[PDB]
Amino acid sequence: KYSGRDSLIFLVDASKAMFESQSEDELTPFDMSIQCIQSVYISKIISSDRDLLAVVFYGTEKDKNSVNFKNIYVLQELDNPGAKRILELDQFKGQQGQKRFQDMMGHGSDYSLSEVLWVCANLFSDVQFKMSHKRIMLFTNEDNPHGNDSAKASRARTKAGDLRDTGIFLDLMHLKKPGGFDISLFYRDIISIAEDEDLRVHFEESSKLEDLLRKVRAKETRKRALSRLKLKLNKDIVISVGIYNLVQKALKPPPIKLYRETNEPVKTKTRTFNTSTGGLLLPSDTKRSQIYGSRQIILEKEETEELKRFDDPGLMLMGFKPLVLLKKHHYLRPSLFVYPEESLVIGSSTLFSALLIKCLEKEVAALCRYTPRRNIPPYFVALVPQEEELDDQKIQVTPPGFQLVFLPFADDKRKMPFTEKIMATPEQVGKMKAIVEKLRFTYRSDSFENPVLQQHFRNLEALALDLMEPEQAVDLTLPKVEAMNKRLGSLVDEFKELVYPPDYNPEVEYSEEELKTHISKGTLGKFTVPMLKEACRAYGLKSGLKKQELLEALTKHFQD
Amino acid sequence: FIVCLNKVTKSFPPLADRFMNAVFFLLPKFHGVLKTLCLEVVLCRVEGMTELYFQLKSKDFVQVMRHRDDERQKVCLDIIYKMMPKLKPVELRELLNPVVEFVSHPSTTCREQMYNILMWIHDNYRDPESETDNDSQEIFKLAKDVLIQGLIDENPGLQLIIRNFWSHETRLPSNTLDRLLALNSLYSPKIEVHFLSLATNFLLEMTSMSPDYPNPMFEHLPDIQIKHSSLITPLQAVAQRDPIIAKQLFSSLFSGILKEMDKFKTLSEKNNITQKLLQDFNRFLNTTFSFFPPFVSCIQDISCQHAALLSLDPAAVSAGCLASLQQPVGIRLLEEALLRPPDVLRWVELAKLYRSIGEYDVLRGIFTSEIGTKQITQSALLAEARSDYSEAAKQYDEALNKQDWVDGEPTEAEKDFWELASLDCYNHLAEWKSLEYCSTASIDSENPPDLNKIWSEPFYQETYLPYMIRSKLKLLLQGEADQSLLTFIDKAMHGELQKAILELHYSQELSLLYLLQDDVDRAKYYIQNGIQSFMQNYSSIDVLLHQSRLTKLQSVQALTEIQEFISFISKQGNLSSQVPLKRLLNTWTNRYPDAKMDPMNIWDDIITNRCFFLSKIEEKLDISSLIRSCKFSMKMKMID
């Protein structure tokens, strides 16, 4: 489960009608499919760069597969997506790309539709790793590949059923072409996802291919426990729970140092070097230290970690508090999640479920002392009972359990300056209400993307596929100032006149002698910090950052 | 899942039919005994399903066979046996390669399954001989080759089974003469050490169905005269023990059958039988690679005693006798053949045979009457007869280069003899520079590329290679910096066409070359190999073939001298101080290849090796005008 990696095999048609299309600005379906596969590759390499992807063109004149089969070509075998794999594919884009494919692969050469499915299963069966999921998209612009030969259709159906039984779920992303037919036909009993749809006969547009939301270039999928703690209701009765995190800040992967001449990673070696007398030092002759004024406090390494140990790792329950006492203002860390686990203590789930039921029945939240690791000071936590919420599609959006809420200490609360309470009046609060109602918004969690991360990922894509210019991300968090201004209307000016007063716009060179004379002159004035710093550095005296440091040191030493 | 499926289907074959696709899917995901369980599950249902070869090919079934695992390999052979009757010849040819690289395998159960599938593959691919497919006539040939190789394996039960299979009717005819004729078709040069014993075993096994097993006398304790079967069976039991009595038995049986055919046969058919036997013997002598002394001797012996087989290929006879060191029997065969144009070829081969065992007087005798018929050749040979190797070589080379002689245009054989005798005469003299150019000026133009040109038409290797390599070696130890073998030898250490030939005979030369450019660790190995090769050669030589054992024995002096030098240099204790050098010089000057008894090639070998050893010693450390004094004394003894 945890160590399994999802796997994907594309299946691009290369028929004659697959290439030739309507003569307009619309993309030929082959270019559309290649662009979509390239987009899927790009999305899946930045996000979860461990899955396996491979592309198997069928209908070609050439042939390359583990078992010799006519008109089936495996351009790439199952492996992690790579930049070279993307660049090996973009050469087929455009009319020149179409001609390159025709001269390098071919088209026509009527296929069987069964040996291709067998080949896909072969690569699926050739992997020495785990197989979390197995999927096969079938990019095709035709819906009735056969019909003049029922035997081939029956063989294809049998092979598809065998693949489904093995655990292979194929879903074709149908391509629309001029004409009037993309009918639900000899593909319906083959789609092993069997996605729910109206199954309307007279489709007249591209099928579920825009559903890719092409290039969702930000994701890092993972599920892990992150801790396994004991919840002590008392000294002797303890239960075992896991501490998951539902939302966590996303950061770009750290950079790697490289050797310029060879462009290969350079290993680093941090070690405390000699005391200007030669040799190396022990973790046993280097004690930690701190200085406060003229007093130096010398303290050993282990004693440094000894002074921040209070409790053994676990959640010590200390009582229940009403939910109405958990103010929204107080907040320090992202809220964690607790689920009952039964690996260290058997029977924790039953007590946990009873506690959850009777804790959200009385609208109370458990209060505990939280110590995640061995030597961390305790931190109080209010376990808010989060009841399971489910959609009509039987999809879990808020899984049941307890949610940590880090209550801040009094040290972590800052005090505001005194401000004078000035209240508004009617007849402009109403105007504000009208503006707000005119600016409705159904906020969703899947609304915005980190612009910095998006720009960095696009820059990396441009630097790995020489796109000749980075893709400019549409900054989704940028307000639509012109659209919202036009939607607002002139009532903003009515607001402005109503409250704002009419007059309210809202909108070296130094040496020995000059310093010797200046210390008696006593200014050291227009003398800037940048030039005091360079004087003290080039001369060799000890230097700091605050002005008074240099102003005292130079004055005391230069004369005395 | 797979464990439970195998356990269930162990007694219930009908199940797992619906799981065939699944089990094939998980087959390449395992590496341990679970793979064996998967193959067993596959084995349960092989008959009721089709398109099996495609699935196995997709799952690299060929590769998993070559992995060393008794149970897995046995199960693989079993499934192959089961699905083979439904195979196709194109696929069977691919499947045959991994199963034939299996005769050298332990666990005789695997070999038994192998030979079972091979008996099947031989019975159905025998064919009515109508031309159907190349693969149908190729897999049968490949299988038949492996089956004969199974006649010499261990586990005498398996060998008995194979012998019964081979001796059954429709394969080896029950008729005596037909069986004898067909036995030649079972040569398989992979096995010939036991070929004579197996042939006589097949010949004498048929006599047990013969209706003759009474007491072959009338009996008269003074006499225990006993039936036939008590004499034939011990005869076979002793024939299959050692090769000499087996060779005698096969030769006697062949002669008896050949003599007895004359009654129940006609002359027109007799000619066909004799021609077939001669062709089979020629194939025997040509395809043989590990020349067996008694087998070759037996073949040539039965050839010699029949007027129809006297036309055996002289080149094959010469090559076989030279390689197996059985010169006298081939000499007698050629002499008998010459007692009843393709005659100078016989004379050339006879000369080549005689030259190997010394007897140079007879060589010169036959190099006059038959080869020759000129006036320069007789004078040159007369000059060479006496110890005069200057006039002979001079006039040989004078007769070699000429646009004259419009009085008969000397034959090619005489010119080849001229060149060979000129090279030999140059070797007797100390003219290595003169020898090398004339030895190498027979394969290409000026500055010949002595590389793979000698390694072609092996007559080149037989004639020019030894003289050329000896001349270059002697020149290099003389002091001349003319390094040309070093690259030649170094790039000759690749493959068998340039290394096995260069190691079977030339090992002292290789040792000298290697200790020349100091890598003495390999030179030691080469000299031990040379000593072992000399021991084998001496062991093969007869006991009454004098002047040939003496020739081989005269090189032990040089062999031991080089070995002692290598031992002396290796130990640094003797390098220090001068008394080890004094003792070595005293020992060397005391033992000499006695004069008036050893030809000068041995003298030259000894003296050149000793001088080169002294020169090499005179690089790490009196010890002057003393080493040179020893050198001068050795050279003076040479002159005397």
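Sequence positions for chain A are given in Swiss-Prot numbering; the residues included correspond to 31-537, 557-609, in order.
Per deposition record, electron microscopy, 3.6 Å.
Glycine is no exception: its Cβ is also placed from the backbone N, Cα and C atoms.
What Swiss-Prot records for A:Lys31 is active site, schiff-base intermediate with DNA. Marked as domain 'Ku' by Swiss-Prot: A:261-468. According to Swiss-Prot, the feature domain 'SAP' maps to A:573-607. Annotation of the mutagenesis experiment A:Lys31 to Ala in Swiss-Prot: Diminishes the ability to form a Schiff base. Abolishes adduct formation; when associated with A-160 and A-164. Among the mutagenesis experiments that Swiss-Prot reports, A:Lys160 to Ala is described with the note: Abolishes adduct formation; when associated with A-31 and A-160. Recorded in Swiss-Prot as a mutagenesis result, A:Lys164 to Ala carries the remark: Abolishes adduct formation; when associated with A-31 and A-164. Among the sequence features in Swiss-Prot, the mutagenesis site A:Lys570 to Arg is noted as follows: Loss of methylation; loss of anti-apoptotic activity; no effect on XRCC5 stabilization.
Here the features listed in Swiss-Prot are painted onto the structure.
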residue  : record               : DSSP (3 states)
A:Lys31  : mutagenesis position : coil
A:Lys160 : mutagenesis position : coil
A:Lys570 : mutagenesis position : helix
Spatial separation of A:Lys570 (mutagenesis position) from A:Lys160 (mutagenesis position) - C-alpha basis, Å: 81
A:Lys164 (mutagenesis position), number of other Cβ atoms within 10 Å: 22
Tertiary contacts of the domain 'SAP' (A:573-607) (same chain, 6+ residues out, Cβ under 8 Å): 557-559, 564-565, 567
Between A:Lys31 (mutagenesis position) and A:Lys164 (mutagenesis position): CA-CA distance (Å): 14
A:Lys31 (mutagenesis position) CB neighbourhood, other CB atoms within 10 A: 6
Rounded to the nearest Å - Cα separation of A:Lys31 (mutagenesis position) and A:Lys570 (mutagenesis position): 79
Neighbouring C-beta atoms (10 Å sphere around the C-beta of A:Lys570 (mutagenesis position)): 11
Cβ-Cβ neighbours of A:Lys160 (mutagenesis position) (radius 10 Å): 12
